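**Student:** Please read through the structure below; I'll follow up with questions.
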Amino acid sequence: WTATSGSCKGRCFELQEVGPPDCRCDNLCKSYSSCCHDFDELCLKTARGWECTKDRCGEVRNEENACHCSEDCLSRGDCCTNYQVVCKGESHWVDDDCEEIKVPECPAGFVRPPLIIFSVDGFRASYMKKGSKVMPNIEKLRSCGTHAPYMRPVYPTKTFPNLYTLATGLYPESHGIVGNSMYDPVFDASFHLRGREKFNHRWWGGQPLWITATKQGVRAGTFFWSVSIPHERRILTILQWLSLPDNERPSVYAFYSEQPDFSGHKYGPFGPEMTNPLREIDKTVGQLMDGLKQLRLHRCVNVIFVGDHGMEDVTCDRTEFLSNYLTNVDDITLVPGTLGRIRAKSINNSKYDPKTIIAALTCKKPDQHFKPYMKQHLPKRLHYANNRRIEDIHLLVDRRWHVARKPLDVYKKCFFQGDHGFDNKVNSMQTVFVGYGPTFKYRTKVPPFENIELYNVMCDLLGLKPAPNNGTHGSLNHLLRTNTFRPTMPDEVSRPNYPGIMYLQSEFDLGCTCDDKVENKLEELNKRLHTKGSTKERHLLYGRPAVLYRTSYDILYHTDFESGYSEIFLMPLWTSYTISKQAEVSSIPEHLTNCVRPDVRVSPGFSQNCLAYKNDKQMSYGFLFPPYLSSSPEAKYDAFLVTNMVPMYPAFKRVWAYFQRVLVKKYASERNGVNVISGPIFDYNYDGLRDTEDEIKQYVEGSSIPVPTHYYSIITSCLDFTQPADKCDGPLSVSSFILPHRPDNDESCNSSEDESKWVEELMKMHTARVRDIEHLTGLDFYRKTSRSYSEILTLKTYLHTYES
Ligand SMILES: *[C@@H]1O[C@H](CO)[C@@H](O[C@@H]2O[C@H](CO)[C@@H](O[C@@H]3O[C@H](CO[C@H]4O[C@H](CO[C@H]5O[C@H](CO)[C@@H](O)[C@H](O)[C@@H]5O)[C@@H](O)[C@H](O[C@H]5O[C@H](CO)[C@@H](O)[C@H](O)[C@@H]5O[C@H]5O[C@H](CO)[C@@H](O)[C@H](O)[C@@H]5O)[C@@H]4O)[C@@H](O)[C@H](O[C@H]4O[C@H](CO)[C@@H](O)[C@H](O)[C@@H]4O[C@H]4O[C@H](CO)[C@@H](O)[C@H](O)[C@@H]4O)[C@@H]3O)[C@H](O)[C@H]2NC(C)=O)[C@H](O)[C@H]1NC(C)=O
Ligand SMILES: O=C(CCc1ccc(OC(F)(F)F)cc1)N1C[C@@H]2CN(C(=O)c3ccc4[nH]nnc4c3)C[C@H]2C1
Ligand SMILES: [Ca+2]
Ligand SMILES: [Zn+2]
Ligand SMILES: [Zn+2]
């Protein structure tokens, strides 16, 4: 109930929320059906429009006007945004040359530059260049301030997940808004755009910027705007809030525009009808900046121009129907469109089986435009699994397509030429970032980055301590003139052991064999030096990774590679080796095909054994340092140590071997050497975080050898590729992957063909950030370079996306 008999007199867009049943006057009151009787009359005036003209200059103040051109309007804070231009001979902000803001220039009483976030729905990155001729104000922000060529949204590339990610710094799986539509089985409740459930606070996890500010005593404007409130009125309300007295005035503000998303769904991303919405946005920016000039705040406020996602070409005719694949289409519930989520229609049908649904959906049609996954097998870069609201079965839809249950769902619910939601590495889904103000750099371009990183910077711009989030604090310091946050490396938790030769061969009983009884201080003091780490500076280029948890591990040195060998998981956590541009690929000699050799530095009881792989008919083994890249016949024997061995499914060995025999050499040729770090990952509970020993769900049969869920590699070289990887004086370049360790290649529909046609395509789909690997392993990389730590953090967040 709302007794809406109170009055908004003197309260229009008040900042406190008055509780039920007393009526409200805040910018959300419509959406809650709770406004006071006179809200429209007093708070949403429209008389005479939004601009001053010549003949209003110095008028008599009349309070019914939407905005004023009277002499007292600056005092009152309520002039039309163009008042000084028309009535006092001033220029529009956009017509002024830009001049560096080297220091804030704020009026008396401003404790800190305010932040204004100007958010635009569906603003595709390529609009900044392709629309620049009709967007002069936005183009001046971009060229004068700090801009990226694009910003990467989160998955799914929908509005609510992305706007709440911007506000919290968290992945959707962590903040809880995993879609525009959701079912929560614990609550037994549904979230939708139409209805009242989406208001309940229980959907909304984490801590958004406006709460963070409030708890730390920085005042915030209200971020949400009811769709009927026109843009011009949104802008004037922000400016009115900016003339409030010092003790009452917010320091952070948001504007939001439904455009150009709205028009983009109807007309497609580059439909001729899209020029007009882009003009309109620019005009709105122009009003804000002119309004800031009038208040003397245009060299004081930091402004962020930011989008939630892009837009792609999508039509009704490009729909796949689950009814053309499944027999029992009526026993499922599908969340449809640019992504697919499937669960059982009824909780009381135990003739529901995901395995059979998946299999009926896997590589069934030659051109099939979606690919089914169990959520834990989705590429780890999407971070889209660890929430009860994400259904176990997921369909990743190709760009330009939709998935639906049956054809009647499409025509009886074409009407649209654009949509969004696809994989967040797709170029059409990329969106924008520009920062302009005293705290941002002047005429600076920065590389593309992820929207999960912005919360930290918005906290820095306001002097706030960010709540715990998924950004890497410091990774965006190169956007800022000052207010940098100066991070320190985490402390290493476990120190390694450095074992020497401690065991005789006969103490081992591993069931392994090797034809190595083939037999001098010349070549012998020399191989001893190799076991104490004489070549370690060639192979470990950025220092040893640090172990950030408690555990027991050994550093092992070899001529061609170095490892950190876990006595608990019985395999390396990491294996590091450098492959120069001149290196040669060899084969495994015929006598050495099944060679595995005990390591006399490591005890029997902390070693794998070959009997277990013999008895496990499902499981085979591979090596982390590849024998194919040994520097000499004699060095090759090191590559067959039991301490370099890791469990691999025969199907995964096809992928692994091709990566080791062909691609590493190819990368070395192309990048002028590469340093490689490889190893395993255990993430059985799909939370993106390393599993502890007591959480392992699968072992090589009859043994304590744990089976990895994934295998990673980090591949590093010199950004200036005229220098070799191992003698690089400047910035680095990296790419990485986290491959799923799976017993089949069902993910790859061409996998019966030669590896040269499908392996690299799988690896690109499972591209990753070094940071992603950090979370999954509890390791910390690049500890000893000559680069600044901020730069290294930027490198660790880089994602190689293989879009052109
Ligand atoms: C991305 O960044 C995020 C954020 O940093 C990372 O997410 C964090 O990861 C932590 C590890 O997974 C996790 O720690 C948990 O916390 C449990 C308690 O947490 C509740 O409180 C949180 C804080 O809110 C308060 O914030 C400020 C302080 O900062 C206060 O002033 C306020 O008063 C606030 O209340 C809260 O965020 C959290 O919310 C989740 O659940 C809500 C409702 O269900 C949602 O609204 C919201 O979206 C959150 O949902 C996500 O996170 C939960 C996991 O918490 C997840 O299940 C959902 O799917 C969703 O993804 C909580 O309400 C604490 O109980 C945990 O401790 C157990 O484990 C330890 C291990 O050391 C045990 O030793 C300990 O005994 C304990 O075990 C007991 O429970 C076991 C399992 O139930 C049981 O078997 C056992 O026998 C024991 O009884 C643990 O510390 C953080 O909560 C989490 N934060 C967020 C926001 O997600 C994330 O990892 C990053 N991602 C990557 C890839 O890096
Ligand atoms: O008022 C706000 C956000 C305030 C905000 C701003 C910045 C912000 O970010 C930051 F915090 F960083 F500032 C957070 C919240 N909203 C009201 C809107 C209603 N909506 C849709 O009807 C809609 C729109 C596009 C679609 N395409 N397909 N379906 C769609 C459905 C989306 C909404 C969000
Ligand atoms: Ca885990
Ligand atoms: Zn949107
Ligand atoms: Zn949209």
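Chain A is numbered as in Swiss-Prot, which gives 51-463, 468-573, 576-591, 617-885 for the residues shown.
Quick check of the header: X-ray crystallography, 2.1 Å.
The backbone N, Cα and C atoms fix where each Cβ goes, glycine too.
Got these off Swiss-Prot a minute ago, pasting:
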- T209: active site, nucleophile (ACT_SITE)
- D311, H315, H474: Zn(2+) 2 binding site (BINDING)
- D764, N766, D768, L770, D772: Ca(2+) binding site (BINDING)
- 98-142: domain 'SMB 2' (DOMAIN)
- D171 to N: Abolishes lysophospholipase D activity (MUTAGEN)
- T209 to S: 15% of wild-type lysophospholipase D activity (MUTAGEN)
- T209 to A: Abolishes lysophospholipase D activity (MUTAGEN)
- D311 to N: Abolishes lysophospholipase D activity (MUTAGEN)
- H315 to Q: 20% of wild-type lysophospholipase D activity (MUTAGEN)
- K430 to A: Impaired secretion. No effect on lysophospholipase activity (MUTAGEN)
**Student:** Just checking, which of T209, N766 (recorded positions) has the fewest C-beta atoms within 10 Å of its C-beta?
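**Tutor:** Result for the recorded positions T209, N766: minimum number of other Cβ atoms within 10 Å at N766.
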**Student:** Given the recorded positions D171, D311, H315, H474, which one's Cα is the least distant from that of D772 (Ca(2+) binding site)?
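**Tutor:** Of all the candidates listed, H474 is nearest in space.
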**Student:** Given that 2 residues are missing from the model between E573 and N576, what is the Cα-Cα distance between those two, in Å?
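**Tutor:** Cα-Cα distance across the unmodelled segment: 11 Å.
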**Student:** From the recorded positions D171, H315, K430, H474, pick the residue whose C-alpha lies nearest to the C-alpha of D764 (Ca(2+) binding site).
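**Tutor:** Closest candidate to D764 (Ca(2+) binding site), judged by Cα separation, is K430.
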**Student:** Using a 6 Å cut-off on Cβ distance, which of the recorded positions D171, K430, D768, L770, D772 come close to any atom of ligand 2?
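**Tutor:** What lies within reach of ligand 2, judged by Cβ under 6 Å, is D171.
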**Student:** Mind running the recorded positions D171, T209, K430, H474 against ligand 3 and keeping the ones whose CB falls under 6 Å of it?
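**Tutor:** Not one meets the Cβ criterion.
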**Student:** Looking at the recorded positions listed here (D171, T209, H315, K430, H474), whose Cα lies nearest to that of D768 (Ca(2+) binding site)?
**Tutor:** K430
**Student:** In angstrom units, rounded to an integer, how far apart are the Cα atoms of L770 (Ca(2+) binding site) and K430 (mutagenesis position)?
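**Tutor:** About 11 Å separate the Cα atoms of these two residues.
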**Student:** List, in residue order, those recorded positions out of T209, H315, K430, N766, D768, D772 with a Cβ under 6 Å from any atom belonging to ligand 4.
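**Tutor:** Going through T209, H315, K430, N766, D768, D772 in sequence order, those close to ligand 4 turn out to be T209.
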**Student:** Among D171, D311, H474, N766, these being the recorded positions, pick the one whose CA is nearest to that of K430 (mutagenesis position).
**Tutor:** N766
**Student:** Please list, in sequence order, those recorded positions from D311, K430, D768, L770, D772 with the Cβ less than 6 Å from ligand 5.
**Tutor:** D311
**Student:** Within the domain 'SMB 2' (98-142), count helix residues (DSSP H, G, I), strand residues (E, B) and coil residues, in that order.
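**Tutor:** For that range the per-state counts are 13 helix, 3 strand, 29 coil.
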**Student:** Taking Cα-Cα distance, which of the recorded positions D171, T209, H474, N766 are within 10 Å of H315 (mutagenesis position)?
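**Tutor:** Those near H315 (mutagenesis position) - Cα within 10 Å - are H474, in sequence order.
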**Student:** Taking the Cβ of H474 (Zn(2+) 2 binding site) as centre, how many other Cβ atoms lie within 10 Å?
**Tutor:** 30
**Student:** Using the Cβ center of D764, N766, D768, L770, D772 as the Ca(2+) site position, which other residues in that chain lie within 8 Å, going by their Cβ?
**Tutor:** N436, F763, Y765, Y767, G769, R771, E776, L857
**Student:** Could you check which of the recorded positions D171, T209, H474, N766 is the closest Cα neighbour of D311 (mutagenesis position)?
**Tutor:** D171
**Student:** Between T209 (mutagenesis position) and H474 (Zn(2+) 2 binding site), how far is it from one CA atom to the other, in Å?
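**Tutor:** It is 9 Å, counting Cα to Cα.
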